[PDB]
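Structure first, then comments.
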Amino acid sequence: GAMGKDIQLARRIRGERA
Amino acid sequence: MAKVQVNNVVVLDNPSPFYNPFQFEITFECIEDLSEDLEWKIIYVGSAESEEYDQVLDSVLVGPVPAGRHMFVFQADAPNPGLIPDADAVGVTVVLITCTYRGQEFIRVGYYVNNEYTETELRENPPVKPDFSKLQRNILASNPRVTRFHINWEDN
């Protein structure tokens, strides 16, 4: 499952929101 | 050649009730004259278990202004508690303020929002199910993931 919360968020911030 | 360079961000919504509105006292320097409206948006990761849940608390539109370094004060009512999963609700999450000019995002304050119970008992031993009503958003100002980009504020 998505246990790595940090990296999930890192995705969205780095360039996943846009 | 950017028109807005956000510099400081004095988050007021430091660890407070999850039903307290996200309060961001951002100090940005409008580097140039503006043509369109500036779209600061707060995007609360709806699920740090699934990022596509990213919710939108508010978006403030600062119109065409002839530069100027100054502070404005963001606030936005909390997200939908039903959107957040267990591991995210009583866990780490991010709420990013992507300043979006012309639909082009040029900054992203990925403020880690650590959602942890308000009541000491619940911090002592977090209830298996997430209580968004007992939930306190600790906006990790010690960990602002600021990702800013360069956009064409023009039509070039």
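Quick check of the header: solution NMR.
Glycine residues also receive a Cβ, built from the backbone N, Cα and C atoms like all the rest.
Annotated in Swiss-Prot:
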type: MUTAGEN; residues: B:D37 to A; note: Abrogates interaction with CHAF1B and HIRA
type: MUTAGEN; residues: B:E49 to A; note: Loss of interaction with TLK2
type: MUTAGEN; residues: B:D54 to R; note: Reduces interaction with histone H3
type: MUTAGEN; residues: B:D88 to A; note: Loss of interaction with TLK2. Reduced phosphorylation
type: MUTAGEN; residues: B:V94 to R; note: Abrogates interaction with histone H3 and histone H4. Loss of interaction with TLK2. Reduced phosphorylation
type: MUTAGEN; residues: B:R108 to E; note: Reduces interaction with histone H3
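Sequence features annotated in Swiss-Prot and their locations in the structure.
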residue: B:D37; record: mutagenesis position; DSSP (3 states): coil
residue: B:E49; record: mutagenesis position; DSSP (3 states): coil
residue: B:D54; record: mutagenesis position; DSSP (3 states): coil
residue: B:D88; record: mutagenesis position; DSSP (3 states): helix
residue: B:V94; record: mutagenesis position; DSSP (3 states): strand
residue: B:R108; record: mutagenesis position; DSSP (3 states): strand
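Those mutagenesis positions from B:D37, B:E49, B:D54, B:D88, B:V94, B:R108 lying by chain A, with Cβ under 8 Å from one of its Cβ atoms, are B:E49, B:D54, B:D88, B:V94, B:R108. Nearest neighbour of B:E49 (mutagenesis position) by Cα distance, taken over the mutagenesis positions B:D37, B:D88, B:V94, B:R108: B:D88.
Here the mutagenesis positions are B:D37, B:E49, B:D54, B:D88, and the one whose Cβ sees the fewest other Cβ atoms within 10 Å is B:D37.
It is 12 Å from the Cα atom of B:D54 (mutagenesis position) to that of B:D88 (mutagenesis position).
Sequence-distant neighbours of B:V94 (mutagenesis position): residues of the same chain at least 6 apart with a C-beta under 8 Å from its C-beta are B:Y44, B:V45, B:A48, B:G110, B:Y111, B:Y112, B:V113, B:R145. The distance from the Cα of B:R108 (mutagenesis position) to the Cα of B:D88 (mutagenesis position) comes to 20 Å. The CA atom of B:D88 (mutagenesis position) is located 33 Å away from the CA atom of B:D37 (mutagenesis position).
Other Cβ atoms within 10 Å of the Cβ of B:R108 (mutagenesis position) number 27 in total over all chains.
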